[PDB]
Every structure is written in C-alpha cells, then in structure tokens.
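Structure first, then comments.
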Amino acid sequence: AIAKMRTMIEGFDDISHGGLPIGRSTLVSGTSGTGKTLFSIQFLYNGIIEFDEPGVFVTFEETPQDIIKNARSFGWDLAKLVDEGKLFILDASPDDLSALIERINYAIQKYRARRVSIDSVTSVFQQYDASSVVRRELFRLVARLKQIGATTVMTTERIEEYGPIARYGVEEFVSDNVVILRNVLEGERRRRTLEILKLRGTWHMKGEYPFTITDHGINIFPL
Amino acid sequence: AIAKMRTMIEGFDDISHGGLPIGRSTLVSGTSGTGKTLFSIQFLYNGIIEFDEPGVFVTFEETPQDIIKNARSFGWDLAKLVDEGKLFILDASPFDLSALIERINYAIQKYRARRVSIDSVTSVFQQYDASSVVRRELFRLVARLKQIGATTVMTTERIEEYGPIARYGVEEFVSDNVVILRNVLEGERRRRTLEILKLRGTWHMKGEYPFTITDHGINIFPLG
Amino acid sequence: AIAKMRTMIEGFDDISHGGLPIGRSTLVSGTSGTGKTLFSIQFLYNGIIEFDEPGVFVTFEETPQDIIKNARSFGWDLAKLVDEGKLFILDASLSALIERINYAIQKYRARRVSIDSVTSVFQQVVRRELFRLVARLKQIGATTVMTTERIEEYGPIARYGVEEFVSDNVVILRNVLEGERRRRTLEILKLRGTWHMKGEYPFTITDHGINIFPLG
Amino acid sequence: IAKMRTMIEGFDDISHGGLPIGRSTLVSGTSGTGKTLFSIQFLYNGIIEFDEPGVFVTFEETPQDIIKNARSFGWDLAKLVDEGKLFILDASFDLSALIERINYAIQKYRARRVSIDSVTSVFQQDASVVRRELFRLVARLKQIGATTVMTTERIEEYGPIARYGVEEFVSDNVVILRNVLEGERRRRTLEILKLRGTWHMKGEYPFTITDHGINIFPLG
Amino acid sequence: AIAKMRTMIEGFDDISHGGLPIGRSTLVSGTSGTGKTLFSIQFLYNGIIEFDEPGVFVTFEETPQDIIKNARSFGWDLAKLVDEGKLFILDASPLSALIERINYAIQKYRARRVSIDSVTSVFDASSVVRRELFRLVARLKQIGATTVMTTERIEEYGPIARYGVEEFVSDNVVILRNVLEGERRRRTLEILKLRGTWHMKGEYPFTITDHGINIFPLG
Amino acid sequence: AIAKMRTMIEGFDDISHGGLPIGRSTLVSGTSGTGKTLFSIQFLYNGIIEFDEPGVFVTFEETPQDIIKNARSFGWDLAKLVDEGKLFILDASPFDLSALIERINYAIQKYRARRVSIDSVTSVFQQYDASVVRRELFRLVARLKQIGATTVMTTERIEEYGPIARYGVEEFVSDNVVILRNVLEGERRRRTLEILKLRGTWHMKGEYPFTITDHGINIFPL
Ligand SMILES: Nc1ncnc2c1ncn2[C@@H]1O[C@H](COP(=O)(O)OP(=O)(O)NP(=O)(O)O)[C@@H](O)[C@H]1O
Ligand SMILES: Nc1ncnc2c1ncn2[C@@H]1O[C@H](COP(=O)(O)OP(=O)(O)NP(=O)(O)O)[C@@H](O)[C@H]1O
Ligand SMILES: Nc1ncnc2c1ncn2[C@@H]1O[C@H](COP(=O)(O)OP(=O)(O)NP(=O)(O)O)[C@@H](O)[C@H]1O
Ligand SMILES: Nc1ncnc2c1ncn2[C@@H]1O[C@H](COP(=O)(O)OP(=O)(O)NP(=O)(O)O)[C@@H](O)[C@H]1O
Ligand SMILES: Nc1ncnc2c1ncn2[C@@H]1O[C@H](COP(=O)(O)OP(=O)(O)NP(=O)(O)O)[C@@H](O)[C@H]1O
Ligand SMILES: Nc1ncnc2c1ncn2[C@@H]1O[C@H](COP(=O)(O)OP(=O)(O)NP(=O)(O)O)[C@@H](O)[C@H]1O
Ligand SMILES: [Cl-]
Ligand SMILES: [Cl-]
Ligand SMILES: [Cl-]
Ligand SMILES: [Cl-]
Ligand SMILES: [Cl-]
Ligand SMILES: [Cl-]
Ligand SMILES: [Mg+2]
Ligand SMILES: [Mg+2]
Ligand SMILES: [Mg+2]
Ligand SMILES: [Mg+2]
Ligand SMILES: [Mg+2]
Ligand SMILES: [Mg+2]
C-alpha cells in the first residue's frame, strides 16, 4: 500500500484514506474562488505544524506579501514561518521551463522541503502564450519533482464545473493524483464540494463531498 | 485581516461584509446592459460625496461627455466634480499597455485619488487584435495598481449568463475579487442579480442576490 | 434625463419610454425575416411623415428599387419621399463609407439614419470599424438604427459578440419556433442613460408595419 | 408584389399566391427533404400550366439522372426538352462564368422560371466568399427578372438555416424543408420563414411525397 | 421507375422496396461497430451466391487477410469466391489514380457490384473531399455499377457522415445506428433517402446473427 | 470463428465471450482514472502467471519504477517478472513512430512476447505536437498485426458519452474497442466497462458495472 502523508485538513484524510501519496504530484483543479490557493497553503501549513516538514510555495501571480496577508484571514502567521526557515515562498512572476524547474530544486534541497505547492501552473503557459507545448512541459516538472522525492500539490484552472478537469485536457493525465474543487451554483446559491477523481496505486473515496471555508481553513464532510 | 472600503451602494456592503478590499482590484463582469458602467460610476461618486476620496474613471469606448450625460440621469453632477478636482475622467479612446498604466498612475498621484475604475478592459484588447496577451497585460495593470495602493473596479464583458465569467476565461484569475452582474431572461421576462463570486482573504455572502437600477442607482437586496 | 425622438411605431414608444435616445446609435439585431429592415424603414418613414425630419438609408445588399417595392406592401410611397428630397437611399451594394454618409446627412439635413445591414460589410476588426462609424455618427449628432444578423434566437445578440457593446442602445427581434408555430417578440435589452421596459413583448407585422403589445 | 402560382398543392395557400416574381427563393433542407423534387415541380408546373419556359441548373446530378428520377412521378422531362420549354444546364475564384452561362439559357429559352440545385456544392467543389458570390448571382437574376429557386443544404433540422449562416440574408425569400426524426419515425414539414414585401403563413406545415409529387396540408 | 438490385439481406429488400437502385451509389454511414463492413460484405456475397454477379471490394485500412477471416465467422468462404474469380479484394493501404484502378477491376472482372470500406480513411486532405468524392461517384455512375460506400460518424443523431458533404454527393443514403440508453445498445437501420424511388422511412430494428444482418420491417 | 486468448480478468471473458481476438489490436478508451492503465497491467500480469506468456509494456508518462510500485497494492510482484525475463517495461518517455515500432518489435522478439500493452498512445502525439494520428496509429496497428501480437492500446477522453477517443479516428483504426466510464450523477460516481466492437466475433453489448478491489478489476455480467 503506497505510503501517504497526512494533510491534516479536516475530512481530506478520510476521503484520501491516509492523505496524499508521497513523492507524487497532485493536481488540485477548480474554477475561480473554489479554494485552490487556500488548499495548497493549508497543505504546507499543516506539514510544518503537525510534522515539522519544511514547505515550498511557488507562486506565478500572487506576491509573497499578498499570500501572507490573505493567510492572516485563517490565523496563520506565514511571516513567522518564513523567518523560522520552515516555509519558503518562491516568487516566479514575469519581469522549456528548465530554468524554473532548477530554481525549485535549489530551494527544495536548500530548505530540505518534503512538501511543495505550485500555484498556479496554467498561468506560465497563459503568460508565454504557448498552448502547444503543455503536455511536454507539465511532464518535465512532474518528472523532475518525482526524482527529488517531494510530495507536490499543483493547482490548475477551469471554466466550468462539469466540463474539462483543467484548461487544456492534458493536466489530468500528467499528474498522479487528481483532486477537483467545485463551486456549483443552483437556484441562485453556491455549494462547495471536493472530489478525489483519481489516486494511482491506492484507494480513495469516490464522488463529490461537501466542504466549507471558515476561519480555520477548509473543512470537508465525509459521507 | 484585509481591510475594505465601503462602496455605499445600497446593499453591496452587506454582501461584501464591509465593501471592497483596499488596494486590491475587483473585476465586474456581465453581459451588455447589466449595470457595469453604473457600478463603476456609483463607486467613484459615493467615495467622493460621503468620504471625500478622489477617484479616476478610465473609459475606452464611451466619451467623457457621454459619461457625464448618462450620469445626469441619476442626479449625479459629475461635471461639477471634475471642476473641483475631485473626479478625473481619463480618455483612452482610439502589444503593450505600459503607456496606459503610467497615465493612470499620473492621474492617481496628481489628484491624490483613492478609488479607480476601468470600463472596459476587454475593448482595449479587441481594438488592437492583441488577444493572445490578455493574461500578460491584464496582470501588468493589476500588479501596478497594487503598488500604487488604489482600490480599482475593472468592468469586463461576457456573452452568456451562466457561461465563462469573462470573455477570454482568464480575467477572473488575475483579479483579487470577482463580482458578477446578471440579466437573465426566463418566461419572456428579465431578472437582475448580483453575485460576489470571490474575495481573496476575506468572507462574503455567496450566490446571486437580486437588485434593480432605480432613479438613485443600484439597489441590492441581501437575504439574511 | 436624456432626450429621445419618437419612432411613432405603435407600442415601441411605450417600451422605450419616449423613443430612441437622440444623437445615439441603436442596434436592432435579429434572425432572418424578423423585421429588421421593416423597422429601419418605418423609423425613417415616420420621421418624415410625423416630424418632416429628413432620413438617409444605407443599403448594402438590397437595391433602392426593391426597398421601394417592398415598402409599397404597407402603402408607403418611398419613391415620392425620394423625389421630394426628404429621403435619400445611399446604395452601397470603413473610413471611405463615412465620407459618403456624412456628405448625404449634411446635404439633406437628415436627423435620422438607417444602415442595413452593418454585418454584411464585414462578411463582404469588426469592433474597430463599428466603433469608428458609431463614434463619427455621434459627432455629427444623428440618431441611427443599425441592423444586425444572428443565427440563434437565444444565442449571441449579434454575430461576432462585439456589436452589442459598441452600440449605446440594443433592440433584439425574435421569431421563435415552438410546436411548429412562430412567435414574434421585440425586446429593448439596453438603453444607456435612460429607463425602459425589460423583457420580450409580442408584436406582429400587418399592412401598417410593426405593431408591439406592451404588457402593463 | 406579384406572385406566380407554383401549382404545388398547398404551397400557393401557405405563400398566399405563390412565389414573388423576379425575386430569388432559397429552399434549404437536410438530405432527402425534397429540395430537388421541389425545384423540378416549380419548373414542370410552370411549363405544363402556363407555358412558362424553365431553366434547371445542376452542379452534381447529371441531366440523364434528373430525367430518370422525374419519370418516377409520371413527368416526361425529355419531352419538355425536345419541345424547347425546359433546359437542363449541366455545371458539373468567381461565379461570373456561371452567371453568364445561366443568362444565355434564360434569354435563349425566354424563361420565366429558374432553379439552381444546389449552390452549396459549387462552393465546396473550396471557397468558404460565399456571401459575395451568392449575392452576385442573386443580384444578376434580379436584374434579369427571373423567379429563381436555389436549394441549399443544412446538417441540423433546428440549427442554422443553411451551411455558412449567410445565404438566408442574401435571398429575398426562405423556405425550410424538414425531415425531423422522433420515436424512430420521420415527419416531413415545410415552412415559409420569410417573404420580403408580402404576407405568408408562419410555422411548419406537414406534407408528403406521393407518386404525384409534393402535397402540403395548410392547417388554416 | 428506377430499377433496383436485390441485396438479399433479410428485411432490407422490404425497407428499400426491391433493393438498391441499379447503377447508383449507396452511402452506408454509421459509428464504429454498427455493421458497415458487414453490410458491404453481404452486398457482394449475396450478389455472387444468388445472381452470379462478380464483386469488387475496395479496402483502405483492413487487410484482405482479415476480411476473409471476419467473413468466415458467418460461414462465408470468401477465399473460394476469390479463387473462382467471382470476387476481387482491392487493397488500397498506403485521387484520380484510384478511379483508374477501380474501373480497371470492374471492367476486368465483368463485375456488377462494388463496395468501398471506407471512403473516410482516404482523407489532412479535407478541403477536397466533396470534389474527390464526386470524382469517384461520377466515375462509378458512368461505368454503370451499383456501389456501396461506407462512411464514419461520431454521434448517433449528429451529422449523417463526418464532413457534411458525402450525404449529398451520394444518390442513396443508409444510416446504421448503435444507440445506447439505460446501459444497453439498440441496433437500427434507416434509409434516409433514395433518389427517384420510394422506400420505408424511419429507423427499423435489426440484429447481427450467425447468418449476418437481419432487419425487422414494421409494415 | 476467431480465436481468442483469455484475459483472466474477472467477468471480462464473459462479456468478450472468450477474451481478446488473437493478433489483433484492442482499444481501451476512458477519462482520467477510469482504469485504463490497470486494465493494461492485469492483461500482461494474467498472461504470465497463468500461461507463462511473456508481455511487453510500453510506457510514455509513468516511469518503470511507478508502474511496478503501483502494482504492489494488488500484490503483483512486477519486479520479479522483469528479473525472470517474463515482463519487460519499455520506457518510451523523452512525426514518425518508426523508431518506436522497431524498439517494440525488438522487445517482442527478444522476450518471445505475445501480449503487448501501450499506455497511452494519445500522449505521444500531445508530447510531439503531432495532433497524422490516423496515419501514424495505422502504421502501429498494421505493424503489430504483422508481428502477430495481441495489443491493448489505451486512449484518453474528456467526456463520458462523447467521442470514444481524443481525435475521433482511433476507434476505426482498432479492430476491437473497449470503453471505460466513470460517470458522475448525484455527487456519486459509477464505474462501467463496455465492449463497443469486436471484429469477426460476438460479444455482449451495453455497459456492465465493475469495481477496482485489492485484486484488480472485477466485472459483473448481466
Ligand atoms: N435613470 C435610470 N433609471 C432606471 N434605469 C436606468 C437609468 N439609466 C440607465 N438605466 C438602466 O441601466 C442600464 C445601465 O447600463 P450600463 O450601466 O451602461 O450597463 P453596462 O453593463 O455598462 N452596458 P455595456 O456597456 O453595453 O456593457 C441600462 O440598460 C438601463 O436599462
Ligand atoms: N476568512 C474566510 N472565511 C471564509 N471564507 C473565506 C475566507 N477567506 C477567503 N475565503 C473564501 O475563499 C476564497 C478564496 O480562496 P482561494 O484559495 O483564493 O480560491 P482560489 O481557487 O485560489 N481563487 P483564484 O486564485 O482566483 O483561482 C474566496 O472567494 C472567499 O470566499
Ligand atoms: N417516385 C417516388 N415516389 C415516392 N417517393 C419518392 C419518389 N422519388 C423520391 N421519393 C422520396 O422523396 C425524396 C426526394 O428526394 P430529393 O427531391 O432528391 O430530396 P433532396 O433534398 O434534393 N436530396 P439531396 O439531393 O441529397 O439533398 C427521396 O429521398 C425519396 O424518399
Ligand atoms: N405586407 C405585409 N404584411 C404582413 N407581413 C409582412 C408584409 N410584408 C412583409 N411581411 C413580413 O415581414 C418579413 C420580412 O421583413 P424584413 O423587414 O425583410 O425582415 P428582415 O429581418 O430584414 N429579413 P433579412 O433582411 O433577410 O434579415 C416577412 O417574413 C413577412 O412575413
Ligand atoms: N458471428 C457474429 N455473430 C454476431 N455478431 C457479430 C458476429 N461477427 C461480428 N459481429 C458483430 O458485428 C460487428 C462487426 O461489424 P462491422 O461491419 O465490422 O462494423 P463496422 O461498422 O464496419 N466497424 P468499423 O470498421 O470500426 O467502422 C461487431 O461489433 C460484432 O459485435
Ligand atoms: N490498490 C488499489 N485498490 C483499490 N483501488 C485502487 C488501487 N489502486 C488504484 N485504485 C483505483 O483505481 C483507479 C485506476 O487507476 P488507473 O488504472 O491509473 O486509471 P487510468 O485511467 O489509467 N488514469 P490516467 O493514466 O490518468 O488516465 C485509481 O484512480 C484508483 O482510484
Ligand atoms: Cl462556504
Ligand atoms: Cl430593474
Ligand atoms: Cl405575424
Ligand atoms: Cl412521406
Ligand atoms: Cl445484436
Ligand atoms: Cl470502485
Ligand atoms: Mg488562487
Ligand atoms: Mg457600459
Ligand atoms: Mg433585411
Ligand atoms: Mg438534391
Ligand atoms: Mg469496418
Ligand atoms: Mg494511466
């Protein structure tokens, strides 16, 4: 039974049946405001507080200052974790992504990070305007992350709740695990739901499970 | 956590739970005739009248005169406010947008502006056929305004009521906040609803809430 | 309150609440055979008969001879109105076209204008040229009705998904098929700076042109 | 606006006189809806009923095939040809060449009625300018003053009127032929969507293809 | 009164009302596994075993080895019919060149029937499909042989073929469906169109058995 | 009749009425996480442990280590079979497929292999921007047919009731077509397998429920 690392996110370990596979890549996809960024922070936060596992958060759009400010919403002082050397926020914003895939390796080995979060991968391709080389590029990242033995959570974007899993119809096949966050609207009201669509070489709960965002972060309800 | 300024739009400060996050940009998407322009004016107007916060209105298609004429409808004397140096209308009528971002930055400092609104970003990218660089250039704009520390309202256009949030399916991800105006047709009648889809770092009411455009602007109805 | 000119089309002036905003462009979009041309004609016709306001008609496919033949169907004598210099039909069957229109508006002193249809010019960069025309017509200060085509009754407003945002006002004409039967409805989607009735309202085409039925 | 009687049972009722004279009419429809049969009858009825000569223009099917297929309804097209009342123009990037060739036949035969089947096929034989070229034909035919029936093809029954979403706007009139499937069964319906400068009945009307051709039931 | 050629497929000659029109092209479109190949094999097989009519089968993907093996599932020795000269499988695994090879085969074997499975496989050459399909169909008509061309489609109630052009280039059109509803499949055949002649309309239930295709007429 | 080799995957040989046709290619199409890879492993694993039949696995995305690591959860010692020379994982990780067609032909002949799994044929054309698929795939199908190998090729999907594969050509190139579904209704998923087509042989029609237990795929014939 492939080894998993407990995420400690209320409910997720029940749905995943132990947490996220170690050294494997997990895609957390969702429409805007589904809780993709939040999930990836709480994945790094819980690893530091509950198992003293150093974390790397790579951001292509939001700035370290903003990721911190927005985290203070949930009573998390990411400012302190940065000083203590437990967390590292890599800013990869714009002024073959082998230039960046090496910059992350340098931080992982430097900080000795077990957990990694990339948010959001899609933007790199949407910034470079190169929707051709996506399956090849996303694979070079996942593969180079698999060689360092690091448990990774990458977020992607989508336009619909029951349409393609991601934006290019390929990211689901380059990742080991696939988690889908939905914010479905029916009758003028929204319903947040989480779903582990796939986990390679391990069991998990199927279908969508309700969750809500509170002052303590994500809280999923196993049924 | 993140502070927010009151828009003073009847009902909106209840949905948003205090107003719009300060120094962050908010996207207001919608089909044609949903109230995007009204929203961006009422934002700037209220900020000047109730708080003395100066503001800058960026227009791409509509002319300054048209904006002043259309606003007189609600008893808002925008012309007066331009003379006082309280409101400034930047005309951006007719691939990079750095020249634009610098002109907005100049007005902001020249008028000591607190609030800003662009209406509408989409049209700029369509008037130059530069559609493969929207996420790049929109981010450059939203990133600059963040440094200047201005609360910005950007309006975007959509073609469907329950389809993509914006035109190119990217604008939603670059903005900190996302408001969605709707004008749904069902049974040969129209229903106007507003939804705050996302507010980064803060809480807000979820789902779409009804509103109407009265003789005194937008009026939203919270349900709890 | 923005001033409006009465179209004199039965029902429409109730829905629009006085008529079309003066000096602005109004998009009239519809599928094939919805009454786009008819609306454009009736607009100019009623302007001449009811207020002696001269009119200009820009045609991009139908010839002036067919526009007059098709108008005779409703008992209108466009040939007479032309011969009096009260109506001008510019046969165009985008900067060079504006020069043709501006010369005609000034020559005839035309307060109303109809363009049928804008879309065809492109199918024969749409936001740029559409905005060029609409911006120019505004500077001249003429009230315009531009017709536009569509394929679906409840799909895009126009054909490119841009025309709706370039026009100050939008009117959608529908001819919906339900249970092998056709229902004609008109709707004012948007009017910048002024109020109007929302939703679709039933209408018919008779021997006196379009007749809309405002509900309340 | 004057109308000529098509003599197709029911059509002159739905159209309220027939087809606007000197105008072009589009007959759009999916495969096997009866676009060809409609265009043959328009000509045939004109020849036998009013001695109005007819010009049929075919891009795909051969003049021998169009005759062999009509003999199934008891129509002798070979006779109308030998008489010099019907002409079958075999037309198996501009359409100006075709327009001139078509005008030769109209003038030669002193034809009043014309039918083209089908204009879609010429544009795929790859000029997907169709509006510009389809307007060149319609404008010239309107200059000649010949009442024309041009068939067009479509893929969906309740989708676009034609194939390129343009043809319908260039034509003076539009007739949609449908062959809708439901419960594993097919129902044939005809509808006049548009008749410029004149009145007509709205909605779809049932019809069948008998051994005597098209027959439409006008409910009203 | 266009004369028909009996296909000898149980039920089809009732739906078609005599069979397929002689010297015409019949389009048999259908999604994957609807019986397209099987139909075209029975057309030749039945023609040879009953009317002594030599057949020319054209294949662009399938090998003449696999076609003979597949037919042998229904007790059809296409090998023996090949030896006698009554059948001739033309392998076209890699367009006026093919028409010369086909007209050669039809004339060289004094053949009445023809099958082409499938015309979709031939065509990035999509901008000349109508033109090239019309070149073939026109060449086949002038030759004077009854042809059966199969075509592919994606949806059961979507386009009749794969390009929205083959349906009009052909004289006759048969649509084979394999509709899925409630986790079960439902095979039906439909003659959408037959030029110059009458046929039965709508879908008709059919099954594939040890004796080939079996259609159920409701009339 | 067309000869078939038993897959030994519970229920499959009932639906297929004997197994997969010998020397013919079979397409296994499905959305992400439907069980395509798992199906392609169990195929080769069952052939070896039951019939001592050597198999080759052509992997594009997953590494040889992961395919083995993932199989451990079902108690399948894939590492042992690589050492015993009964299984070979061809690492095809990084428009012509000729180099691959010869590498595969080498492994087939060099290991006396009769079963072949290719996971997944769609990824190659995405990784090389070759979206010449009907052209290239036909070369692969034709080659494998000549060599005399029973092949399982998995294709990707986006919709459960839409196109069978990604390009709408792969279904017509293959001799046989299996479809895996993971349909969502009422917030709950449901796994079903379907044999869409089998050239020259009979099979059970429609969708059949299945699950993925501690011993692989289990299908329930109805
Ligand atoms: N004085 C008024 N009283 C009531 N309703 C009004 C008044 N003025 C405008 N409206 C309505 O409110 C709408 C305002 O449109 P606007 O604020 O320009 O929306 P928009 O989304 O910016 N349109 P567009 O720019 O075409 O996308 C109009 O369509 C009118 O129906
Ligand atoms: N303190 C809080 N309490 C409850 N909900 C909150 C709180 N803070 C943020 N949220 C919600 O969480 C959302 C932001 O979560 P986030 O993880 O940024 O989503 P996302 O999918 O990353 N959005 P985007 O980056 O635009 O794709 C907002 O839309 C809020 O509704
Ligand atoms: N003699 C006849 N008696 C009864 N029905 C017939 C007869 N001839 C043809 N039909 C039917 O009527 C249809 C007429 O076909 P046709 O007029 O060619 O339609 P179409 O729309 O032109 N086909 P296409 O050219 O493929 O677009 C045929 O498909 C037959 O089903
Ligand atoms: N005298 C009349 N009485 C009743 N109805 C009429 C009369 N004349 C025209 N119509 C109707 O009006 C329609 C044509 O109106 P028209 O104004 O040409 O529409 P349109 O949208 O411009 N067509 P198109 O130019 O192809 O997009 C026809 O479908 C007729 O049913
Ligand atoms: N002996 C048999 N008994 C019953 N059914 C059979 C038999 N042989 C084949 N079949 C079925 O018939 C189908 C084969 O028909 P075929 O003509 O190959 O379909 P097709 O439409 O040509 N497929 P494709 O070539 O991929 O487009 C298979 O899906 C089998 O289920
Ligand atoms: N050991 C196990 N026990 C029970 N279930 C499992 C086990 N391992 C995997 N699964 C489930 O079975 C599924 C099969 O995965 P897999 O065969 O990789 O699907 P796939 O369609 O190949 N995915 P992709 O490669 O992304 O297209 C996994 O997603 C798990 O949900
Ligand atoms: Cl919530
Ligand atoms: Cl309102
Ligand atoms: Cl009416
Ligand atoms: Cl009938
Ligand atoms: Cl069956
Ligand atoms: Cl399961
Ligand atoms: Mg985010
Ligand atoms: Mg506006
Ligand atoms: Mg018109
Ligand atoms: Mg025809
Ligand atoms: Mg086949
Ligand atoms: Mg896989």
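Numbers in chain E come straight from Swiss-Prot, and the residues shown are 17-110, 123-151, 155-250, in order.
Even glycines carry a Cβ here, placed using N, Cα and C.
Look at Swiss-Prot and you will find E:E77 tagged as active site, proton acceptor in CI (KaiC 1). According to Swiss-Prot, the feature ATP 1 binding site maps to E:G49, E:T50, E:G51, E:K52, E:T53, E:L54, E:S89, E:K224, E:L225, E:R226, E:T228, E:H230, E:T240, E:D241, an assignment based on experimental evidence. Swiss-Prot lists E:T53 with the feature Mg(2+) 1 binding site. Listed in Swiss-Prot as a mutagenesis experiment, E:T42 to S is described as follows: Extends the period of the circadian rhythm to 28 hours in reconstituted KaiABC complex. Decreased endogenous ATPase. Swiss-Prot gives this note for the published mutagenesis E:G71 to A: Lowers the amplitude and distords the waveform of the circadian rhythm. The annotation that Swiss-Prot gives for the mutagenesis experiment E:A87 to V reads: In kaiC1; shortens the period of the circadian rhythm to 22 hours. Here Swiss-Prot describes E:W92 to F as a published mutagenesis experiment; the accompanying note says: Increases photoperiod in presence of KaiA and KaiB. What Swiss-Prot says about the mutagenesis result for E:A108 to E is this: No longer binds KaiB, no formation of KaiCBA, still phosphorylated. Where Swiss-Prot documents E:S146 to P as a mutagenesis experiment, the accompanying text is: CI hydrolysis rate halves, increases period of the circadian rhythm by nearly 50%. Here the residue is the original one, but Swiss-Prot notes a mutagenesis experiment at this spot, E:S146 to W: Loss of stable oscillation in presence of KaiA and KaiB. For the mutagenesis experiment E:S157 to W, the note given by Swiss-Prot reads: Arrhythmic. Looking at Swiss-Prot, the entry for mutagenesis of E:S157 to P says: Shortens the period of the circadian rhythm to 21 hours in reconstituted KaiABC complex. Increased endogenous ATPase. Higher CI ATPase activity, clock speeds up. What Swiss-Prot says about the mutagenesis result for E:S157 to C is this: In kaiC2; extends the period of the circadian rhythm to 29 hours. Lower CI ATPase activity, clock slows down. One entry in Swiss-Prot concerns the mutagenesis experiment E:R215 to C. Its note says: In kaiC3; shortens the period of the circadian rhythm to 16 hours and decreases the interaction with KaiA. Quoted from Swiss-Prot for the published mutagenesis E:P236 to S: In kaiC4; extends the period of the circadian rhythm to 28 hours. Under its mutagenesis entries, Swiss-Prot includes E:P248 to L with the note: In kaiC6; induces a low amplitude phenotype and decreases the interaction with KaiA.
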Taking the Cα atoms of E:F151 and E:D155 on either side of the 3-residue gap, the separation in angstrom is 6
E:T53 (ATP 1 binding site) falls, by three-state DSSP, under helix
Taking only the CA atoms, the spacing between E:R215 (mutagenesis position) and E:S146 (mutagenesis position), expressed in whole angstrom, is 27
For ATP 1, with binding residues E:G49, E:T50, E:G51, E:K52, E:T53, E:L54, E:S89, E:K224, E:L225, E:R226, E:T228, E:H230, E:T240, E:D241 per the record, max Cα distance (Å, no decimals) returned as 34
E:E77 (active site, proton acceptor in CI (KaiC 1)) sits from E:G71 (mutagenesis position) (Cα to Cα, rounded, in Å) at a distance of 19
Reading the DSSP string in three states, the entry for E:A87 (mutagenesis position) is helix
One would quote the Cα-Cα distance in Å spanning the 12-residue unmodelled segment from E:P110 to E:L123, in whole numbers, as 12
Those recorded positions from E:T53, E:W92, E:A108, E:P248 that fall inside 10 A of the residue listed as 'active site, proton acceptor in CI (KaiC 1)' by CA distance are E:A108
Of the mutagenesis positions E:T42, E:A87, E:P236, E:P248, the one whose Cα sits nearest to the Cα of E:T53 (ATP 1 binding site) is E:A87
Taking only the CA atoms, the spacing between E:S146 (mutagenesis position) and E:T42 (mutagenesis position), expressed in whole angstrom, is 12
According to DSSP, E:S146 (mutagenesis position) sits in coil
Students should find that the Cα atoms of E:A108 (mutagenesis position) and E:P236 (mutagenesis position) sit apart, in Å rounded to an integer, by 33
The answer, for which of the recorded positions E:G51, E:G71, E:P236, E:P248 has its Cβ ringed by the most other Cβ atoms inside 10 Å, is E:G71
Mutagenesis positions near E:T240 (ATP 1 binding site): from E:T42, E:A87, E:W92, E:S157, E:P248, Cα within 10 Å gives none
Judged by other C-beta atoms within 10 Å of its C-beta, the most isolated of the recorded positions E:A87, E:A108, E:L225 is E:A108
